[PDB]
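Report on the following structure.
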Amino acid sequence: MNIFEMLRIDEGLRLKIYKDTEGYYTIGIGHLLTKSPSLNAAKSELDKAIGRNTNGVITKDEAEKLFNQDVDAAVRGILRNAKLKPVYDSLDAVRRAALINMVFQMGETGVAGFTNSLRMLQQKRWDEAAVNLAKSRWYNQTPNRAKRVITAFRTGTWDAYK
Ligand SMILES: [Cl-]
Ligand SMILES: [Cl-]
């Protein structure tokens with residue numbers, strides 16, 4: 001298992017513009033287009049991202065390309081963040097993937113806000129961090145996904161995804 005396969009499972013793949021769990025226009029593999037309520041604004045961002053007049057529909061290759069860029073950006077966001085970097089550096093491979101997943105989902109800013117959880121991860125207090133990670137809107141809004149990511153932090157294995 002790896003970061004790509006993990007996120008492909010959590011986000012799924014959709015070739016036409018759709019609304020995410022929060023109701024925002026998205027496409028492909030969890031690629032947020034805009035938070036704006038307008039479909040046109042969404043279509044405009046899509047075309048700008050792909051480089052062609054899409055009409056709200058992309059190909060698989062196009063979805064994957066956005067996905068590669070998005071994963072790359074998540075990692076780079078973590079490494080550039082003063083709060084996140086040190087955590088990330090302290091973790092093993094599986095747990096690093098869990099942190100990337102969260103950043104992909106909520107943004108660096110969002111994750112950087114889990115101050116207490118981050119400290120616990122850094123200290124390697126797995127069970128404690130898992131409980132703390134669960135006391136959040138994130139867990140309450142997308143519990144199944146949250147549960148899978150939390151298990152990875154807790155156990156250091158991909159069991160939840162197998
Ligand atoms: Cl983009
Ligand atoms: Cl969920």
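The way this entry was determined, per its header, is X-ray crystallography, 1.9 Å.
Quick reminder: no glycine exception, Cβ is built from N, Cα and C everywhere.
Non-local contacts of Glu11 (mutagenesis position) by the CB criterion (under 8 A, 6+ apart in sequence, same chain) comprise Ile29, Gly30. A helical conformation is recorded for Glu11 (mutagenesis position) in the three-state DSSP classification. One mutagenesis experiment named in Swiss-Prot is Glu11 to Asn, and its note says Loss of 84% of enzymatic activity.
Record note (Swiss-Prot), mutagenesis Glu11 to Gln: Complete loss of activity. The unchanged residue is displayed.
According to Swiss-Prot, the active site, proton donor/acceptor annotation covers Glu11 (among others).
One mutagenesis experiment named in Swiss-Prot is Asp20 to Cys, and its note says Nearly no effet on specific enzymatic activity. The number of other CB atoms found within 10 A of the CB of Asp20 (mutagenesis position), across every protein chain shown, is 17.
According to Swiss-Prot, the experimentally introduced change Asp20 to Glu or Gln is described as follows: Loss of 99% of enzymatic activity. A coil conformation is recorded for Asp20 (mutagenesis position) in the three-state DSSP classification, outside any helix or strand.
Residues or ranges marked as active site, proton donor/acceptor by Swiss-Prot on the basis of experimental evidence: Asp20 (among others).
For the mutagenesis of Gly30 to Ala, Swiss-Prot gives this note: Almost complete loss of enzymatic activity. The structure shown keeps the original residue.
Residues or ranges marked as substrate binding site in Swiss-Prot: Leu32, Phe104, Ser117, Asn132. Under the DSSP three-state reduction, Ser117 (mutagenesis position) is assigned to helix.
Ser117 to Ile appears in Swiss-Prot as a published mutagenesis result, with the remark: 500-fold decrease in enzymatic activity. When Cβ atoms from all protein chains are considered, those within 10 Å of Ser117 (mutagenesis position) total 23, not counting its own.
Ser117 to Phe appears in Swiss-Prot as a mutagenesis experiment; the accompanying note says: 10-fold decrease in enzymatic activity.
Among the sequence features in Swiss-Prot, the mutagenesis site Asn132 to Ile is noted as follows: 5-fold decrease in enzymatic activity. For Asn132 (mutagenesis position), the count of additional Cβ atoms within 10 Å of its Cβ stands at 19 [all protein chains shown].
According to Swiss-Prot, the mutagenesis experiment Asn132 to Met or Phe carries the annotation: 2-fold decrease in enzymatic activity.
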Of the mutagenesis positions listed as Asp20, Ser117, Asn132, the one whose CA lies nearest the CA of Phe104 (substrate binding site): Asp20
Secondary structure at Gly30 (mutagenesis position), reduced by DSSP to three states: coil
When distances run from the Cα of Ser117 (mutagenesis position) to each of the recorded positions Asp20, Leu32, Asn132, the nearest one: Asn132
